[PDB]
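Step one of this worksheet: look at the structure below.
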Amino acid sequence: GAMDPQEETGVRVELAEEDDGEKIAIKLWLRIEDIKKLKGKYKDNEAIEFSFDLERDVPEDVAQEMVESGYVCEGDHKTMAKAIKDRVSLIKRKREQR
């Protein structure tokens, strides 16, 4: 994890709630950290809420939806999906503990 205040990733995904169970489908908000790192129309005060099925939904799939639905530019698809996958990774990681 990033302990140093660098945060090079211009995106970050947080939970809309506090996941602590086994719910397969959660609700995340794609928070845009730095819109200058991106290549489209964004705002340095926006967060895109999206529900994520940890089994059925795919990070890069959701980021495509983000592009098509007019939230994200296709040029930042990988960036957004990486944000999504980054969160889902730690989410599933926390769930690896009993």
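Count begins at 1; order follows the chain as displayed.
Determined via solution NMR.
Yeah, the Cβs are placed from backbone N, Cα and C, and that goes for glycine too.
Copied over from Swiss-Prot:
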- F50 to A (Swiss-Prot position 524): Reduced ability of autoinhibitory domain to regulate kinase activity (MUTAGEN)
- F52 to A (Swiss-Prot position 526): Reduced ability of autoinhibitory domain to regulate kinase activity (MUTAGEN)
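Over all protein chains present, the Cβ of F50 (mutagenesis position) has 21 other Cβ atoms lying within 10 Å. For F52 (mutagenesis position), the count of additional Cβ atoms within 10 Å of its Cβ stands at 22 [all protein chains shown].
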